[PDB]
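The next block holds one structure in the form of C-alpha cells; read it before the comments.
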Amino acid sequence: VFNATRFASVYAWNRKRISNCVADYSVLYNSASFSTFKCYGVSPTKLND
Amino acid sequence: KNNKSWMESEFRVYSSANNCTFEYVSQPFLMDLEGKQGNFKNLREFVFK
Ligand SMILES: *[C@H]1O[C@H](CO)[C@@H](O[C@@H]2O[C@H](CO)[C@@H](O)[C@H](O)[C@H]2NC(C)=O)[C@H](O)[C@H]1NC(C)=O
Ligand SMILES: *[C@@H]1O[C@H](CO)[C@@H](O)[C@H](O)[C@H]1NC(C)=O
C-alpha cells in the first residue's frame, strides 16, 4: 500500500481491497515518512485497539 | 489412461468469478486419486452452519 514502487494517477485512482489481516500501524504513524497523516473520525493512537 | 496414474484434467464448476471477498488455499499436498475397489472404507461427516 504505502511502499509500492509506483502509485496510480489520480484520474485513474486504484482501489486495493484488504481482508483477513491485522492493522498494526507502528511502522507507519510512528514514522516521520508522511508529511500528512489525518484521521477524521478516530484518534490515530486508537487504530490499534 | 496409459500413464498408469489417474490424473485430474477437467474442472467445470464455474465459468467466471468477478467479485472476490475471501480466498484461502491450503499448503499444497499430493492426495491419491487411485481407483480403490470393494466396499466403502472412509466415513466423512460434515456439519455446515
Ligand atoms: C463487480 O463487478 C460487476 C461487473 O463489472 C459490477 O457490476 C457493474 O456495476 C456498475 C455500477 O453499479 C454498473 O453500472 C454495471 O452495469 C455493472 N455491470 C455488470 C455486468 O453487472 C459490480 O458493481 C462490481 N462490484 C464491486 C463491489 O466492485
Ligand atoms: C499422461 O500424462 C501426461 C503428463 O504427465 C499428459 O500430457 C498426457 O496427456 C497424459 N495422458 C493421458 C492419456 O491422460
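Numbering of chain B is taken from Swiss-Prot, so the residues present carry the numbers 147-195, in order.
This entry, so its header tells us, was determined using electron microscopy, 3.5 Å.
Placed from the backbone N, Cα and C atoms, the Cβ positions cover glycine too.
Quoting Swiss-Prot on the mutagenesis of B:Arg190 to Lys: Partial loss of biliverdin affinity. Looking at Swiss-Prot, you'll find the natural variant B:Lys147 to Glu noted as follows: In strain: Omicron/BA.2.75. Here the residue is the original one, but Swiss-Prot notes a natural variant at this spot, B:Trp152 to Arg: In strain: Omicron/BA.2.75. In Swiss-Prot, the entry for natural variant B:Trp152 to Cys states: In strain: Epsilon/B.1.427/B.1.429; when coupled with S13I induces resistance to NTD antibodies by changing disulfid bond in positions 15-136 to 136-152. The structure shown retains the original residue. The natural variant B:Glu154 to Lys is recorded by Swiss-Prot, whose note states: In strain: Kappa/B.1.617.1. Looking at Swiss-Prot, you'll find the natural variant B:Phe157 to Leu noted as follows: In strain: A23.1, Omicron/BA.2.75. Swiss-Prot lists B:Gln183 to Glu among its natural variants, and the accompanying note reads: In strain: Omicron/XBB.1.5, Omicron/EG.5.1. B:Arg190 to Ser appears in Swiss-Prot as a natural variant; the accompanying note says: In strain: Gamma/P.1.
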Other C-beta atoms that fall within 10 angstroms of the C-beta of B:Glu154 (variant position): 7
Length of the line joining the Cα atoms of B:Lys147 (variant position) and B:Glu154 (variant position), in Å: 11
B:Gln183 (variant position) and B:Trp152 (variant position), distance between Cα atoms, whole Å: 14
Cα-Cα distance linking B:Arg190 (mutagenesis position) and B:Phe157 (variant position), given in Å to the nearest integer: 23
Cα-Cα distance linking B:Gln183 (variant position) and B:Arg190 (mutagenesis position), given in Å to the nearest integer: 17
Between B:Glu154 (variant position) and B:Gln183 (variant position), the C-alpha gap once rounded to whole angstrom: 19
Fewest other Cβ within 10 angstroms of its own Cβ, chosen from the recorded positions B:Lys147, B:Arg190: B:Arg190
For B:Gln183 (variant position): intrachain residues, at least 6 apart, with Cβ closer than 8 Å: none
Lowest local Cβ density (other Cβ within 10 Å) among variant positions: B:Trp152, B:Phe157: B:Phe157
Residues among the recorded positions B:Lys147, B:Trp152, B:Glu154, B:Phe157, B:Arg190 that border ligand 2 - Cβ under 6 angstroms, in sequence order: B:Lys147
